[PDB]
Amino acid sequence: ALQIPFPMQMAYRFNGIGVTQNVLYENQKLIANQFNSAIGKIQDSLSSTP
Amino acid sequence: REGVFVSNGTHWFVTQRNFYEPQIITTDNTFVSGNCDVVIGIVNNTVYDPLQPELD
């Protein structure tokens, strides 16, 4: 196991889907916000889903 | 372009991800995008261009 800073890891993955990594460094804040909100809605969804 | 900016304490290099093989940072293996104040954690350094020393 080799340690790596988490934003660089996600930049790697962006390349993985064909998006240049600079796209991640310029929207780090925004991307993080979207991710946090989605994780938050997950629990509510599981509880509300019958 | 591919690889990582790796510093060994005093010098910065570019290296492919899976095997240590440091190279000098040059304009050929790096690409530019916008001014340097939006990205977080950016550092300062010289990016040599092989065309200047030739001075044709």
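Chain B is numbered as in Swiss-Prot; shown residues: 1091-1146, in order.
Using the three backbone atoms N, Cα and C, a Cβ is placed for every residue, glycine included.
Listed in Swiss-Prot as a natural variant, B:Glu1092 to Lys is described as follows: In strain: Theta/P.3. Summarising the environment of B:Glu1092 (variant position), the number of other Cβ atoms within 10 Å of its Cβ, over all protein chains shown, is 9.
Here Swiss-Prot describes B:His1101 to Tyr as a natural variant; the accompanying note says: In strain: Theta/P.3. Sequence-distant contacts of B:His1101 (variant position), defined by Cβ-Cβ distance under 8 angstroms and a gap of at least six in the same chain, do not exist. According to DSSP, B:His1101 (variant position) sits in a coil region rather than a helix or strand.
Among the natural variants in Swiss-Prot is B:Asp1118 to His, noted as: In strain: Alpha/B.1.1.7. Annotation note: B:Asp1118 (variant position) sits in a coil segment as assigned by DSSP. Within the same chain, residues at least six positions away from B:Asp1118 (variant position) with a Cβ under 8 Å of its Cβ are B:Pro1140.
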